[PDB]
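Participant: Mind having a look at this structure? Questions to follow.
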Amino acid sequence: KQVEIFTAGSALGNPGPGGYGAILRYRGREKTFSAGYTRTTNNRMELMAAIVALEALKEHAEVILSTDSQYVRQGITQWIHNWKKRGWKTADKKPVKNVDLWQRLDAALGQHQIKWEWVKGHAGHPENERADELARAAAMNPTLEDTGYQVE
């Protein structure tokens, strides 16, 4: 009864139009999520894709979450536990960049048992490539405001 999730984010500027793609497969069937934002960043969309996919889970699950985001990998495996120790502030006492989405992602993890698959490259990873096609299509026709995006 494992859930497989494949996520990607894309943005056309720093900040610029951006979007996310997420694919969820469970007991043979698939569900897809994609939305575009008018002013955002690649890293925020990479986070948003994982958030939206995980928030769609209505029951505690065993999840295999595949993403090619280096940013998500570093947050999950290197930074988040230290950020929590420090009250979500850097050494200069400013809030961590994208703290709104990191905290929302941490809540979206819920009680799921997640095995993260950090993929490098689209070759041999068709669902990741498709998630990226969804993110890019959403970035080309954005409808939402990424209200939490802040300069710098």
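Chain A is numbered as in Swiss-Prot; shown residues: 3-154, in order.
Recorded method for this deposit: X-ray crystallography, 1.3 Å.
Cβ atoms here come from the backbone N, Cα and C positions, even for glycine.
Under mutagenesis, Swiss-Prot gives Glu48 to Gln with this note: Loss of activity. Where Swiss-Prot documents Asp70 to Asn as a mutagenesis experiment, the accompanying text is: Loss of activity. Record note (Swiss-Prot), mutagenesis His124 to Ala: Reduces activity. The unchanged residue is displayed. Quoting Swiss-Prot on the mutagenesis of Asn130 to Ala: Reduces activity. The mutagenesis experiment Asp134 to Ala is recorded by Swiss-Prot, whose note states: Loss of activity. As a published mutagenesis entry, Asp134 to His or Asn appears in Swiss-Prot alongside the note: Slight decrease of activity.
Looking at the shown structure, can you explain where the listed features end up?
Facilitator: Over all protein chains present, the Cβ of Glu48 (mutagenesis position) has 28 other Cβ atoms lying within 10 Å.
Note on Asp70 (mutagenesis position): other Cβ atoms within 10 Å of its Cβ, all shown chains, come to 22.
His124 (mutagenesis position) falls outside any helix or strand according to DSSP and counts as coil. In the structure as shown, the Cβ atom of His124 (mutagenesis position) sits within 10 Å of 15 other Cβ atoms.
Neighbour list (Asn130 (mutagenesis position), Cβ cut-off 8 Å, at least 6 residues apart, same chain): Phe8, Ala10, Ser68, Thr69, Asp70, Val121, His124. The secondary structure of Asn130 (mutagenesis position), as reduced to three states from DSSP, is helical.
For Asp134 (mutagenesis position), the same-chain residues that are 6 or more apart in sequence and have a Cβ closer than 8 Å to its Cβ are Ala10, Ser12, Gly23, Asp70, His124.
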Participant: Indicate whether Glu48 (mutagenesis position) is helix, strand or coil by DSSP.
Facilitator: helix
